[PDB]
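**Q** Sharing a structure here in structure tokens format.
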Amino acid sequence: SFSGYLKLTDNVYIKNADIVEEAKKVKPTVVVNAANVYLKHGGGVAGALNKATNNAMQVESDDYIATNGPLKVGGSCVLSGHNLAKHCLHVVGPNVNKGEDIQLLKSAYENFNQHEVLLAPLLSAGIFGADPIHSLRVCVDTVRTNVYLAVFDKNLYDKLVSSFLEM
Ligand SMILES: Nc1ncnc2c1ncn2[C@@H]1O[C@H](COP(=O)(O)OP(=O)(O)OC[C@H]2O[C@@H](O)[C@H](O)[C@@H]2O)[C@@H](O)[C@H]1O
């Protein structure tokens, strides 16, 4: 039950909001975590989602990692959403602070296309060091399902929208 979003394209929507609070008001089927390949949930969206599950995401993640080994950059896995959503799509964007290839951002957003509807942040745009505006551009050009983007910083939201109008 997404409310209050700005329509950017027929399938990309954006709202100035914290992703953990949206998950609670909207009860989404798929919340996207911006993850790293070991599902070690640090200080961004991944930390906040984990906090709200009372660390259940981290245990489940380690269990997944123990069985299956780490993800590839640009990949994903479908774990549980616990009290936030039905499912959590863990997606690993490139970490440009660690020399990974920004082109893999396209591979990262392609995982979204296996889900009809998702609530997501902007992959790689915080701790991983990609430009938010670039991340939004790849999102817009790669994702074909319905993606609802949560941008918690009001100034970044304004910047992002203004950047998108250079269409
Ligand atoms: N609670 C939040 N709600 C909405 N957007 C948020 C929130 N916290 C951060 N963001 C925004 O989401 C985008 C992604 O930030 P990160 O979560 O740091 O994502 P990423 O750059 O992919 O970092 C991946 C890394 O962060 C760790 O938490 C994670 O375990 C991995 O090591 C950025 O614009 C950031 O400002």
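Numbering of chain A is taken from Swiss-Prot, so the residues present carry the numbers 1027-1193, in order.
Any Cβ shown, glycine's included, is placed from N, Cα and C.
Pasting the feature list from Swiss-Prot:
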VARIANT   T1055 to A  In strain: Mu/B.1.621
VARIANT   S1188 to L  In strain: Gamma/P.1
**Q** In whole Å, how far is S1188 (variant position) from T1055 (variant position) when you measure between their Cα atoms?
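**A** That separation, Cα to Cα, works out to 30 Å.
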**Q** Judged by the number of other CB atoms within 10 angstroms, which among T1055, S1188 is the least packed of the variant positions?
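**A** Taking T1055, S1188 as the variant positions, the minimal 10 Å Cβ count falls on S1188.
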